[PDB]
Amino acid sequence: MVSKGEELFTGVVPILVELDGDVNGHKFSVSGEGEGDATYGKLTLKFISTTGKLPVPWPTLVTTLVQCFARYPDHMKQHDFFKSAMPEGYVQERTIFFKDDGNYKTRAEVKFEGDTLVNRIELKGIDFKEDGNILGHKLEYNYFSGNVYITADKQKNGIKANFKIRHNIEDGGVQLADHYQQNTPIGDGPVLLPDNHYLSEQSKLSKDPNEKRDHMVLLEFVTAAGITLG
């Protein structure tokens, strides 16, 4: 295989996610657990609030809550920055602008802690409207897709991207979320810096009928594409 980190993803890998959030001064914490299988680009995760009802909609947190699980085609293996940075990991920083509303700023570390891939996130949101689609809980809870154009950031020995997410509004309309992203390796070892390409993501949100805590069951598929086979 073309990176050492890639070798860590040949089978099913347990995942832990920890998020500490503050949106308009409303503090919340989310814990997630499950597993990923980069052979298929497939994640199965369950997330719970440990702080009571969340002050923002679950769908708005999906992109924040492990692109190292992407399925890269054989002819694209040299473009997988995310696995190359493992096991020491990478920092993932975003600003997410909700059109006509506030923004989230996120900083995460994605790394192996023992046998488990861990995503540990800090999220700060500001300038949200109390009657808006986010603080007002006006967004549909079901399914959405996204397509992320990954480009190298040579100066930072990492990658960057900007992309738009469209969240349906319950009973009609669309809330746009404009994402800006930068990732850099935590370790000193060589990484793969990619040619431009896409990660395609599909998110299916559901509920555990026996979970009384505010929660999200997530089935995620993540696939790389965008480079032609010779």
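Residue numbering: from 1, along the chain as shown.
Each Cβ is built from the backbone N, Cα and C atoms, and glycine gets one as well.
Remark: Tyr143 (mutagenesis position) has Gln202, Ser203, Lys204, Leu205 as non-local neighbours, by Cβ distance under 8 Å and separation of at least 6 in sequence. While the structure shown retains the original residue, Swiss-Prot records the mutagenesis experiment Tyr143 to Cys (Swiss-Prot position 145) with this note: In mut1.9; shifts fluorescence lifetime from 3.03 to 2.74 ns.
Here the residue is the original one, while Swiss-Prot reports the published mutagenesis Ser145 to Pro (Swiss-Prot position 147) with the comment Increases fluorescence at warmer temperatures such as 37 degrees Celsius. Of all Cβ atoms in the shown protein chains, 12 besides its own fall within 10 Å of the Cβ of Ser145 (mutagenesis position).
One mutagenesis experiment named in Swiss-Prot is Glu220 to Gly (Swiss-Prot position 222), and its note says Suppresses the 399 nm excitation peak, leaving only the longer wavelength peak at 475 nm. Look at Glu220 (mutagenesis position): DSSP puts it in a strand. Around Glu220 (mutagenesis position), the same-chain residues six or more apart in sequence whose CB sits under 8 Å from its CB are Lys42, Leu43, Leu45, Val62, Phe69, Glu201, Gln202, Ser203, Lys204, listed in sequence order.
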